[PDB]
Amino acid sequence: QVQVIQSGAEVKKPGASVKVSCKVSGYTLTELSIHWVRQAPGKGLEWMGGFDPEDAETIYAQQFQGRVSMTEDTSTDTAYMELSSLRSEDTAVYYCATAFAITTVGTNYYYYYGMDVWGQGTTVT
Amino acid sequence: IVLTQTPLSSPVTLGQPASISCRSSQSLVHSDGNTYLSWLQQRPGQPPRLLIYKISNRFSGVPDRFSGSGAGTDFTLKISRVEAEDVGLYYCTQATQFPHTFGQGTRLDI
Amino acid sequence: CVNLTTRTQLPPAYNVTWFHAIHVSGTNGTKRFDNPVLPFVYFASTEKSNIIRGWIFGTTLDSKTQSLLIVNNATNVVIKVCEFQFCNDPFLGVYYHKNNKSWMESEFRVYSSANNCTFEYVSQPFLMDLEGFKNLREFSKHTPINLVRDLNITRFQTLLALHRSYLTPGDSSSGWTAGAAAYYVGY
Ligand SMILES: *[C@@H]1O[C@H](CO)[C@@H](O[C@@H]2O[C@H](CO)[C@@H](O[C@@H]3O[C@H](CO)[C@@H](O)[C@H](O)[C@@H]3O)[C@H](O)[C@H]2NC(C)=O)[C@H](O)[C@H]1NC(C)=O
Ligand SMILES: *[C@@H]1O[C@H](CO)[C@@H](O)[C@H](O)[C@H]1NC(C)=O
Ligand SMILES: *[C@@H]1O[C@H](CO)[C@@H](O)[C@H](O)[C@H]1NC(C)=O
């Protein structure tokens, strides 16, 4: 049971980033792939980026080319994201979605991909 | 990689079956054959929740009414019966390529 | 601290001293966890897949005193004596580390924090080399053998390692446990 926990809402003027936390409980961040998704009326559900276990690094979307950053406070099991490329039209609900980095079959763990547990999400500008 | 969509109106009569689907613009062959595609449902006032973890892999809390079965990139989320409170937005996902995506989102609509 | 326990387990150990820590039932392959606090004897086991890593012993296995923690892994064995006030059902956790891309062990499934202590000693592993036909190790005599099931400190428990499974992120199970183990114990 991952239990993804999100921060509250926050509104800032264009160019200011909002740093959004993602706390997990039952699995440590160490065990989980963290992915971020944006959602809005007129835009739909959009992947921003996330951890890819084969390379074991965060991969960002083809859009949000930069001025987006994802980090992990592994010591507190809390992940973070911020976007400085804010034009206010980017006000959206942001979600932290997680999945196990691996799966297990006996001792062969391959790699696992998915976005199985979502936090409530937060509305931020 | 792009996920296509069937009409998003997905009309609903409760107690009757329903289905939605998508296809891929790119090959879904994963190195291990894993075919990492999945399905989510979003009710109002909440995040989407994943219903089907893989193609045929359903997760607990999700009734047997739901199945993601398909082939040739053409995956259909089948609902054997749409029952009360099964109504919200439905998405197919794509995690077989480095970029990941989502379909537009169909809406079950009574 | 995870409350991983079974119910209605028979006591076959004395006469013969055999005991199974994880009994396995044919029904659903159910794993029944029983890692009791025993009076302080020696034990012996075939140590399949190095599930048994260590053991803990002392007067109370609680605070306001000290207990001895002995744990083996692939590169060394570490022994400490501290006011551990450890978990009633302690285990060495084994989890996948995504950044180092490997499996790692954790003692924080055994105890939380230790209070003030001074004793620590490190040596080469003594439990892990299984030379690969059950090959029983008796407490520290390791001999070849086939499957014939033959030949202050006041109390203790053994420590098993648990290889966490990764099935689903949702709440179907904890996935914490894997495998089964036994050790025969007595005077
Ligand atoms: C078996 O258990 C031992 C005990 O935890 C593991 O070895 C320990 O590994 C850590 C991290 O590499 C060592 O900490 C580092 O020590 C150096 C100085 O030697 C210091 O500069 C670093 O900043 C850091 O503090 C720790 O000393 C080491 N302990 C011992 C007794 O060697 C070992 O890796 C485990 N083996 C397996 C296969 O899991
Ligand atoms: C879990 O174990 C602790 C001691 O380690 C005990 O105090 C607690 O009551 C136990 N909880 C359950 C549900 O068994
Ligand atoms: C494992 O962690 C240690 C920490 O010092 C690091 O030096 C080593 O390069 C890491 N191994 C891998 C595969 O990342």
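We number chain C the same way Swiss-Prot does; the residues here are 15-28, 61-86, 90-181, 186-192, 205-216, 234-269, in that order.
Cβ coordinates are placed from backbone N, Cα and C, and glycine is handled just like the others.
Among the natural variants in Swiss-Prot, C:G75 to V has the note: In strain: Lambda/C.37. The residue drawn here is the original one. What Swiss-Prot notes for the natural variant C:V83 to A is this: In strain: Omicron/XBB.1.5, Omicron/EG.5.1. Quoted from Swiss-Prot, the note on natural variant C:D138 to Y is: In strain: Gamma/P.1. Where Swiss-Prot documents C:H146 to Q as a natural variant, the accompanying text is: In strain: Omicron/XBB.1.5, Omicron/EG.5.1. Under natural variants, Swiss-Prot gives C:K147 to E with this note: In strain: Omicron/BA.2.75. According to Swiss-Prot, the natural variant C:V213 to E carries the following note: In strain: Omicron/XBB.1.5, Omicron/EG.5.1. According to Swiss-Prot, the natural variant C:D253 to N carries the annotation: In strain: Lambda/C.37. Swiss-Prot documents C:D253 to G as a naturally occurring variant and attaches the note In strain: Iota/B.1.526.
When the variant positions C:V83, C:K147, C:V213, C:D253 are compared by the number of other C-beta atoms lying within 10 angstroms of their own C-beta, C:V213 comes out lowest. Each of the variant positions C:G75, C:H146, C:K147, C:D253 was checked for a CB under 8 angstroms from a CB of chain A; the ones meeting this are C:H146, C:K147, C:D253. Candidate variant positions: C:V83, C:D138, C:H146. Nearest to C:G75 (variant position) by Cα distance: C:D138. In the three-state DSSP reading, C:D138 (variant position) counts as coil.
Ranking the variant positions C:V83, C:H146, C:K147, C:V213, C:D253 by Cα distance from C:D138 (variant position) puts C:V83 first. Missing segment of 32 residues between C:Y28 and C:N61: the endpoint Cα atoms are separated by 6 Å. Nearest to C:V83 (variant position) in space, judged by Cα atoms and limited to the variant positions C:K147, C:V213, C:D253, is C:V213.
Gap in the deposited chain: 12 residues are missing between C:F192 and C:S205, whose Cα atoms are separated by 4 Å. You'll find the Cα of C:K147 (variant position) roughly 42 Å from the Cα of C:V213 (variant position).
Here the variant positions are C:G75, C:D138; the one with the fewest Cβ atoms within 10 Å of its Cβ is C:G75.
Of the deposited chain, 17 residues are missing between C:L216 and C:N234, and the straight-line Cα distance between those two residues is 29 Å. Sequence-distant neighbours of C:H146 (variant position) (same chain, 6+ apart, CB under 8 A from its CB) are C:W152, C:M153.
Separating C:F86 and C:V90 are 3 residues for which the deposited structure gives no model; the Cα atoms of the pair are 5 angstrom apart.
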